[PDB]
Amino acid sequence: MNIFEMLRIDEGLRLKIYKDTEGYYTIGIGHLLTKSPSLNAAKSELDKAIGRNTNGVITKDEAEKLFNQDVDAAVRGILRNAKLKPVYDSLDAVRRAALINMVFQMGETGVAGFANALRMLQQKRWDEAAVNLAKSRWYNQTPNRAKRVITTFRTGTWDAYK
Ligand SMILES: [Cl-]
Ligand SMILES: [Cl-]
């Protein structure tokens, strides 16, 4: 298992514009297009991302291409973030994947907001961090996905995904 497979499990794949769990326009493998309520605006962002007139529908290869960019950007975003980098550097391979997942989903700013859990992860206090992570809107809104990510941090294994 790896980050790509993990996120493909958490986000799914949709080839037509859809609304995410928050009601935002998305496409592919969790690629947010816009927070604006307007479908046109969504379509416009889509065309600009793909580089052709898509009419709201993309192919599988296009979806995977956005996906590669988004994962790459997430990693690079962690590495540039003063608060995140040190956490990431401190972790093992499995748990690094858990942190990338969260950043892909909520953005770096959002993750950097879990200050306490981050310190706990850096200190390798697994159980405590897991409890702290669960007390968040994130967990209350997407509990099953959150639970998977949190077990991964707790255990350092991919069991939640097998
Ligand atoms: Cl883009
Ligand atoms: Cl969920």
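Structure method, as recorded: X-ray crystallography, 1.9 Å.
Each residue, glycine too, has its Cβ placed from N, Cα and C.
Annotated in Swiss-Prot:
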type     : residues                           : note
MUTAGEN  : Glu11 to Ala, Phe, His, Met or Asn : Complete loss of enzymatic activity
MUTAGEN  : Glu11 to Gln                       : Complete loss of activity
MUTAGEN  : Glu11 to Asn                       : Loss of 84% of enzymatic activity
ACT_SITE : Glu11                              : active site, proton donor/acceptor
MUTAGEN  : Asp20 to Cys                       : Nearly no effet on specific enzymatic activity
ACT_SITE : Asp20                              : active site, proton donor/acceptor
MUTAGEN  : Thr26 to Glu                       : Complete loss of activity at neutral pH; covalently bound substrate
MUTAGEN  : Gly30 to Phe                       : Almost complete loss of enzymatic activity. The enzyme is destabilized by 1.5 kcal/mol
MUTAGEN  : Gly30 to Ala                       : Almost complete loss of enzymatic activity
MUTAGEN  : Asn132 to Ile                      : 5-fold decrease in enzymatic activity
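Locations of recorded Swiss-Prot features on the structure.
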| residue | record | Cβ neighbours (10 Å) |
| --- | --- | --- |
| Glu11 | mutagenesis position | 20 |
| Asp20 | mutagenesis position | 17 |
| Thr26 | mutagenesis position | 21 |
| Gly30 | mutagenesis position | 20 |
| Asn132 | mutagenesis position | 19 |
Inter-residue C-alpha distance, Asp20 (mutagenesis position) and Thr26 (mutagenesis position) (nearest angstrom): 6
Cα-Cα distance linking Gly30 (mutagenesis position) and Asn132 (mutagenesis position), given in Å to the nearest integer: 26
Cα distance (Å, whole number) from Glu11 (mutagenesis position) to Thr26 (mutagenesis position): 11
Three-class DSSP secondary structure - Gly30 (mutagenesis position): coil
Distance [Cα-Cα, Å, rounded] between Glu11 (mutagenesis position) and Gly30 (mutagenesis position): 5
